[PDB]
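The structure appears below as structure tokens.
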Amino acid sequence: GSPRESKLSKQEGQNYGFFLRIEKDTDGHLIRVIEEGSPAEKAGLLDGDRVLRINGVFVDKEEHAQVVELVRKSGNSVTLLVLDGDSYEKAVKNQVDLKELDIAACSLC
């Protein structure tokens with residue numbers, strides 16, 4: 001499956017509505033527990049998605065704290081490039097260069 005670009009917006013007094021996790025023996029910055037009615041929910045985030053980029057910044061190899069800090073530094077809007085859990089785990093298995101993944105697609109019909 002393709003990565004997706006999710007554009008989240010929130011107000012002061014709100015959160016985006018998900019947890020970012022590192023899990024034992026699991027690769028990637030994991031999105032977990034999408035809160036009902038949240039910006040994350042509205043923006044198409046899914047449990048098990050990995051965050052590849054935050055506002056264009058490649059974060060797959062960054063430490064958890066630095067990924068969370070980039071979210072904080074983004075303020076009340078943030079663009080996430082995410083990849084679903086199955087596609088991410090297949091990509092790592094297949095030695096796909098995650099840095100080259102982009103949403104741009106174009107086919108002639």
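One-based numbering along the chain as shown.
Yeah, the Cβs are placed from backbone N, Cα and C, and that goes for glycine too.
Experimental mutagenesis is annotated in Swiss-Prot for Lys10 to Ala (Swiss-Prot position 14), with the remark: Impairs interaction of the first PDZ domain with SCARB1. In this structure, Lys10 (mutagenesis position) belongs to neither helix nor strand by DSSP; it is coil. In the shown protein chains, 16 other C-beta atoms lie within 10 A of the C-beta of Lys10 (mutagenesis position).
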